[PDB]
Amino acid sequence: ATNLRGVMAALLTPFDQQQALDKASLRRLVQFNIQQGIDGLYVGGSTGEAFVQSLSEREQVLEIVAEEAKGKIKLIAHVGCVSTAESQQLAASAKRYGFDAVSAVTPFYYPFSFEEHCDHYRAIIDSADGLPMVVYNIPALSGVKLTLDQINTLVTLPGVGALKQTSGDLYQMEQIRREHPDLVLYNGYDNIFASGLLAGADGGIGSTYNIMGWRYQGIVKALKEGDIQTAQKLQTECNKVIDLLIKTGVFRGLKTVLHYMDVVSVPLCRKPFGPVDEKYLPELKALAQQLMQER
Amino acid sequence: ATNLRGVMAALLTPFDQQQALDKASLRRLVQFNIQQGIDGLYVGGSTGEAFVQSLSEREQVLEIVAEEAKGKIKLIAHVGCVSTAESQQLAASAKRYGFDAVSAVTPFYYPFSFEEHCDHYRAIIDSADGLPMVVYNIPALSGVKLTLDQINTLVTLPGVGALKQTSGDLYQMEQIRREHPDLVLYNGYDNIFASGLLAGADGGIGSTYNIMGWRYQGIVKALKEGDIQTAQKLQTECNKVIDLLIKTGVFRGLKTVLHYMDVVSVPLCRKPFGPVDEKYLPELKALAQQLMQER
Amino acid sequence: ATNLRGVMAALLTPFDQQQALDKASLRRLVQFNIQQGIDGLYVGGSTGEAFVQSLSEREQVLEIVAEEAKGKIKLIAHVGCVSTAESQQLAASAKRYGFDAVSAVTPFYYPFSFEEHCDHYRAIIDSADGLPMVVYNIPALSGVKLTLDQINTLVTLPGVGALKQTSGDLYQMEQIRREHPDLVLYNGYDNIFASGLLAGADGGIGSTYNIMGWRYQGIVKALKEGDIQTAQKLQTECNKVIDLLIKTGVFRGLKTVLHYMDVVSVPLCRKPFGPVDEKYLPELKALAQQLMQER
Amino acid sequence: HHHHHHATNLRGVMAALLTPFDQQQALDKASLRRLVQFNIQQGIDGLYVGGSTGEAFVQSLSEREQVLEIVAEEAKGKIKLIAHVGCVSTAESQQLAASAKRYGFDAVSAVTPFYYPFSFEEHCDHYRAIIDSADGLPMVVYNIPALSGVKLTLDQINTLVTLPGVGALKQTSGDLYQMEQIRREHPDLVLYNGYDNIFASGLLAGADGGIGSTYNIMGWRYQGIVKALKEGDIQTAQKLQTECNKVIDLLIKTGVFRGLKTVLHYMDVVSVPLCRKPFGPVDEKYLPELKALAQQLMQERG
Ligand SMILES: CCCN(CCC)C(=O)[C@H](O)[C@H](O)CO
Ligand SMILES: CCCN(CCC)C(=O)[C@H](O)[C@H](O)CO
Ligand SMILES: CCCN(CCC)C(=O)[C@H](O)[C@H](O)CO
Ligand SMILES: CCCN(CCC)C(=O)[C@H](O)[C@H](O)CO
C-alpha cells in the first residue's frame, strides 16, 4: 500500500467520431502523462467513462495502459461495476495484466446495505488475488452516504490499502488521517487539493492531472518546503482552469485541451454526452498554448 | 399509446443457484402473472435487475417473455442503459422480438444536460422503429431531477406514447394530466396507487403486482364504480404487504413469496444483493399462504 | 379529540402599508371565512406570518379572532416558537382567550434531538392546561425530518389530539391512519387534498381555503358520496389557482384576491416579503370575480 | 471595491460569544462580563455578539439588546465588536442594527432570513434596509446554508457582498472551492471561516480570519494556526488543527453550545452552563471528559 502514495491521473478514455475506442490516442495519452512526471494512472474510472463501456472495452483499455506503462509508474485499475460478478471479472483481468492495485466505486443505483458493500469489496479483493484494493468513495455521483465508522470499517478490510476520498468535507479528511496514521489517502476533488493535503491527504487522484499534473506535484513540493504562497498560487491557477472546464463540461473539455496539445485525435465523450459548445474553443485552445509554453 | 393504458407488472428476473438466468422459473412467472389478469408486463426494468445484467442477458429475457406472452397481454421492453448506443441495441432487439413498446430510464450516474437527455430519447426512439417510447422517471434512484416544463417537452417528443411516473408528488401527477389529457400515465409507487389514480394516473407499473396484481385491478374497478371504501381497503392491504417487503428487501422478498407459491425455484437476487434474513421466512411463508387462499 | 375533525382555514394576518397589524381587515377576514362554511380557523401559523411578528402581535391577533368567532367555529391557536418558554406564554394566552386547541411547529433552525422535541411539546401541553395539542409537521420548511416511529411517539403523547401532516408522502399518510384509527389527521398540502383524504386524512388545514374553502368542502362531500369525478374536477380547479399563487407568491396572492373581494384593505406581507408584481394583478382580479360569482 | 477597503480593520479571529443563563434561564450578567474579559485575555481579535452561538433565536429583541449593551460596556475600544442583528423580520433586524449603532459597535451582521422562502432580490433589499439602519456601520453578510436552508449561487453571493455598505462575509460553509472562488473574485473582502473544524484549510483556501464558537475555550490555538501559517510552519498549523478537532469531536457528542458552556463552567467563567429550552442538559457521563478538557486547557495556557 505504501508505494501507492502519490499524485495519480484519472485517465481519460479516447474515442473516435464513430464512438469506437481510439487506441492510438490512448497510447499517446499514457506517454504524455508519464512525461509530465505523474506518479501513476487510475484507469477505467469515472473519468475514464467506465460506465458507458462494455467489460470487454474496459479490459482492452486496461491491457494497453499496462503495455505502455507497467514498471514505469504505478497502475491502479478501476474495476467497479454495479454487479459483483462483473467487478470480479475485471479484477481478474487487472491481475493478469500486471496492475499494482485495483479499485471499485461503491456499487450504485440500487440501495445496498453497508454489509452488502463490504461483501462486495471482499469478493473483488479475492478475485484480485494479491493486488491491494482502493476503496473509492464519491457520494455526489453514487448516492451512497457512509458514516465515518462505516468508512473506518471499509479501510481495515483485509486487502484494502487505500481510500479515494472524493468528498469536500475536510473535517472528515482530518478524522480519517487521525484514525489511520499510515493509510494511503487520496484527495478526489481537484479544486481543493492544497487544502485536502493540509487536512491529511497524502496525494490525490484527479481528472485535471491529465493536462497539468506538474502543478499538483508543485503543490505537494511547495507544501513540503513550507512555501504557502506558491502552494496557493498553484491551487489558484488550477481553479482558474477548473472554472472553465465546469463551464464546458469537464471530460470533453479536458479531451479538447489534449486535442490542441496534439495528443487526442478526436475530443469526444460517448453518448449521451454531447460535444463541446464551439464558442468555448478559443478559451480551450489558448489554455492549451498557455500550458504547453508553461512546462 | 391508446392501448397501452393499464396495470402492468414490473417483471422480476429469476436466477438459479449459480446466479444464471433460470429459464423455467422465468416462464412460470410470466404465465402466473397472466393468470392474475394483469394487462401487461414491463420487462427488464429496475425490478428485473437489469443493471446487474449484460446486454445479452437482457435480450435473452426479452426473447423468452415474448415467446410466453406475445399476443396474450401487452409487452413493454425497458431498454434503458447509461449509454445511448447500448440502449439502441436493446431497442432494435425489442422490435425484432415483437414487443408493443419500449421504455428507458433517464440516463444516470454522470450528470447530463436536459438537451442531452432529449437526444438520448430521440436516438432510442429511432432504433425502436415504430415502437412507442415510455419515458421512465424515477428521481429517487436515478438522481435526475426534471422540472415540469422539462417533463412536458420529453413527453411530447415524436414517438413518446407514455410516462412512467415513479414519484410521490401527486400535485405534479395532476399537473401532468392537466397538461396532457390523453397521455398514458403510469403510477410507479405501489404504496400510493389508489391516491395516484385519483390524482390523474390511468394505470400503473409495479414490482408488487407480481404477487397481488388482482388487488391493483380491484382498486381500478372500485374507483371506477365510485366504490371508495373498497379502494381504500385494498390499498391498505397492499401497504401491509409493502411494509414487510421494505423490511425484507423488496425484490428478494417478492421472489421468496413466489418460491412458496411454487413459481420460483431459487429466490436469490444478484450480488451485491444478499439473501433474506432467516427470521423473516415465517412471515413471508404466511403471506404466500394467504395470497394462495385468496383467489 | 373527534370534535376537531374538518376543513380549517389557515388564517392570514392582514397588515397596512406601515406594516402594522390591520385589525379591521382581520375581523372582516374572520367573518368571511365563517360565511364561507369553514369548520374552523388555524390562527398564527406559517400562513399567518407568525415568524415575522412579536409575541404581543401574535396575542393581539388570537384575541381578536376569539372575540369574532368563539362558539361559532372551531379555533386552533398556533403557538409554536423556536423557544419553549415563548411558546408556553402563547399557549397560556390561547387558553385565556377560549381557544379549542393549540398547535406548535417542530422547533426549527437549531438541530434539536427527538427527545428534546418531545419535552418541548410536553411543556406546551402543560401551559395549555386542558386544550388539546395539534402536532404541526412541515419537513420542507422546518428542516426537521421525523421517522414514522418518532411520529408515532409524538402523536400518542398525553394531550395530543391531532396531527397537521404537511407532507406530500401519501404512503406515510396511510401508515399513520392505519396505526391511529381515531387520530384527527389534517392534510397540509392544498394541492393534493383529494388524494390526501383517500390515503387517510380526515380533514385539512390550508392557506388557500381563505378564498375558496367551499371547494375543499365540496371535495369532502363528493368523496363521501363516491362522486370521484366531482372530487377530481374540484381539485383540478384548486390546482389551477394554486399554480397562479405559486407564480405570484402564495400569501400575498391570497391577500390580493381578498383585497379584490373587498375583505383586506392592503394586501401586503411583512418584509422581507415584497409586493406582488403588478403584471399579475389582472389575473388576480379576474380570479376574485370568478370566485365571487361561484359562491 | 471601496466598502471592502474601509472594512480592512475587521480582518481577524473573532469568538462567537455564548450567552450565559442562570437557573431560571434568564440572562446571567456576571457570567457574560466574565466570558467577555476571558476572551480578551486569550488574545482574541474581537467578538461576534448575538449570533447562532449566542442563542439569539431563543431570545427576544430586548434580551438581545441587553447583551449587546453589556458587551459594549465591557469591550468597546479594546477589541472589535460585531453585532449579529439578523432576524427573519427586516424591521426586527433594523431595530437591532440601530441599537448596535447606539452602543458603539464596529459592525453589524445578519444571517440570510430563513424559514420562509424569499427571492434573491428580497434578500438584497433586506440587507440594504438593515445597512440603512446601521448608519455607517459596515455589514457582515452571514452565510450558513446548513441551518438557514438558503442555497445562494456564487453569482448571488458576489452580488450580496458588493452591495453598498457590505465589507465582510461570514462563510459557514465547508466548500473550499467556493472559499477560493470568493477570495479570487474579491481580493480585498474580509472573509471569515465559519466551520471551526476546517480553519487551517479555510485559511489556505483564501479566508483571512474566522468566526467560531470553540474560540471561547481555545481561541489562542486559532491564533496559533494563523501565526504558524504566516511563517510557513505547516507542521505546527496541522498539530493545532488536529487538537482543535479532538476537542470538536467531543463537543459534537455532548452538544456544542452546552459542551462549551460546561468547559467554561469548570474554568470558573460561567456560573450555570445551561442552554435555553428546547435545548436539554449535558449528559452526566460526559462531565469527567469536559472537566479533564478544562484542566488541560488551563494547563497549556498557563
Ligand atoms: C462538482 C465537482 C466535480 N468535479 C471536480 C472538478 C475537477 C469532478 O467531477 C472532478 O472530475 C473530480 O474532482 C475528479 O477529478
Ligand atoms: C421505497 C418503496 C419501494 N418501491 C420501489 C421498489 C424498490 C415501490 O414501492 C415502487 O412501487 C417501485 O418503484 C416499483 O413498484
Ligand atoms: C409549495 C407550495 C405548496 N403549498 C400549497 C399552496 C396552496 C404551500 O406551501 C401552502 O402554503 C401550504 O400547503 C399551506 O396551505
Ligand atoms: C461539522 C462541524 C459543525 N460545527 C463546528 C464546531 C463544532 C458547527 O456547527 C459550529 O457551531 C460552527 O462552526 C460555528 O462555530
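Numbers run from 1 along the shown chain.
Method on record in the header is X-ray crystallography, 2.0 Å.
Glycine is no exception: its Cβ is also placed from the backbone N, Cα and C atoms.
Reduced to three states, the DSSP call for D:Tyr142 (active site, proton donor) is strand. Residues near D:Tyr142 (active site, proton donor) in space but far in sequence (CB under 8 A, at least 6 apart, same chain), listed by position: D:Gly51, D:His84, D:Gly86, D:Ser109, D:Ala110, D:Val111, D:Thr112, D:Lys170, D:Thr172. Marked as active site, proton donor by Swiss-Prot on the basis of a curator's inference: D:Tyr142.
Residues or ranges marked as active site, schiff-base intermediate with substrate by Swiss-Prot: D:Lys170. DSSP assigns D:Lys170 (active site, schiff-base intermediate with substrate) to a strand segment in the three-state reduction.
Mapped onto three states, the DSSP output places D:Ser52 (pyruvate binding site) in coil. Sequence-distant contacts of D:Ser52 (pyruvate binding site), defined as residues of its own chain at least six apart whose C-beta falls under 8 angstroms from its C-beta, comprise D:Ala16, D:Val111, D:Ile144, D:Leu147. The pyruvate binding site annotation in Swiss-Prot covers D:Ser52, D:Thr53 and rests on experimental evidence.
Recorded in Swiss-Prot as a mutagenesis result, D:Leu147 to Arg (Swiss-Prot position 142) carries the remark: Changes substrate preference. Maintains much of its original N-acetylneuraminate lyase activity, but shows a 19-fold increase in condensation of L-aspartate beta-semialdehyde (L-ASA) and pyruvate. When other Cβ atoms within 10 Å of the Cβ of D:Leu147 (mutagenesis position) are tallied across all protein chains shown, the result is 17. Taken residue by residue with DSSP, D:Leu147 (mutagenesis position) is part of a helix.
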What subset of the recorded positions D:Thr53, D:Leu147, D:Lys170 has a Cβ sitting under 8 Å from a Cβ of chain C?
-> D:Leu147
Candidates D:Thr53, D:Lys170: member of the recorded positions with the richest Cβ shell (10 Å) = D:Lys170
